[PDB]
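Participant: Mind looking over this structure? Questions follow.
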Amino acid sequence: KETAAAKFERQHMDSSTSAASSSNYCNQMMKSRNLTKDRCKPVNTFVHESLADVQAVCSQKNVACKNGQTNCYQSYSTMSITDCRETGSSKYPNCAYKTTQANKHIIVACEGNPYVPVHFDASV
Amino acid sequence: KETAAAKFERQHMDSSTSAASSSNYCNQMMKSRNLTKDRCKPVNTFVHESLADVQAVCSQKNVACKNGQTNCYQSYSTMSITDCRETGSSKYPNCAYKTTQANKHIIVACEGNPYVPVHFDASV
Amino acid sequence: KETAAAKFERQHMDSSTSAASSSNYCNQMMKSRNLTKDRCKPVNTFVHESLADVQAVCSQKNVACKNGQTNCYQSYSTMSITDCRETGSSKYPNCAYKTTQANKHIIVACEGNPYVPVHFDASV
């Protein structure tokens, strides 16, 4: 079972490249990292920085996540990234993406590895 | 000094059984899992699923925690559980419980393991 | 690369001393613990308790952190600690601190180890 940390690396790390090589970059990446295996992940971002650099962000500026959790951290400096967003016509199994390169700060959610149960909140 | 993860297992996991086999299930389990040694724990639920299944809930749907932390996750599917609630006359050293078998989504709070001090927030 | 757990032990743990052994303790300590290498850290506290005693706080009373994060806990018992506040005259590389012994409850922020990225939340 791939861990969440491992899956983050497969889905969002692309350290061997400095920017998107072309407009088709997202079509080739979404596919090779298996993000189109059984559905078209709608939107996905790849970071062109070293793993050490993205990992250090868990020690940078704390910010609340879009969902409210308090384990999100924003990078102190900008990083090269590529957003991949499914086009209007894309329909599994014919997933199509638009590639958008940019250089912005990133926000990642962090957790211990492993992350296990320690309290029983309730049953619903 | 039992770890919090091991304590959750002792207090909440009963994998070897599919459901409560009797109404005295709670009196027997609260006693054998040492939940009546330090006082009568008022309420406690046991999950009849694999350690793998329960551990995977830490990666399922994030939901609000009754205590306000942002580390609660609800299981995508229902699981067989056994709620143990102290009877009206229960009182240490004669703890007694009502057994209620059910099928419900469970909500557990998750944490890294080990889970250590990383910042000094304040003194009070 | 020093871990976050390790950096805490180095900046806030002083287990070999039951309390500030002199009013020059902060001046010595702030230097020996490298909190004066690049600049003089404004304020810092040391906890005169074993490491286990402090690690045990991650299981104690959950209280909000100064920044709103929900991973802070307050010790049930008060502890022997030392506040080090930089004197207004202090100017790097001449770091002068005012030492102040105290017996207070400590509040620490806790995380898993390792603590790594698991979701890409946004780019700002």
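Numbering of chain C is taken from Swiss-Prot, so the residues present carry the numbers 27-150, in order.
Determined by X-ray crystallography, 2.2 Å, according to the entry header.
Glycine is treated like the rest: Cβ placed from N, Cα and C.
So Swiss-Prot says this about it:
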- C:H38: active site, proton acceptor (ACT_SITE)
- C:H145: active site, proton donor (ACT_SITE)
- C:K33, C:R36, C:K67, C:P68, C:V69, C:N70, C:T71, C:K92, C:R111: substrate binding site (BINDING)
- C:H38 to A: Loss of activity (MUTAGEN)
- C:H145 to A: Loss of activity (MUTAGEN)
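Show me how these features fit into the shown structure, please.
Facilitator: According to its DSSP assignment, C:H38 (mutagenesis position) is helical. Non-local neighbourhood of C:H38 (mutagenesis position): C:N70, C:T71, C:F72, C:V73, each in the same chain, at least six residues away, with C-beta under 8 Å from its C-beta.
DSSP classifies C:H145 (mutagenesis position) as strand under the three-state reduction.
Counting only same-chain residues at least 6 apart in sequence, those with a Cβ under 8 Å from the Cβ of C:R111 (substrate binding site) are C:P68, C:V69, C:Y123, C:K124, C:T126.
Listed in sequence order, there are no same-chain residues at least 6 apart in sequence whose CB falls under 8 Å from the CB of C:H145 (mutagenesis position).
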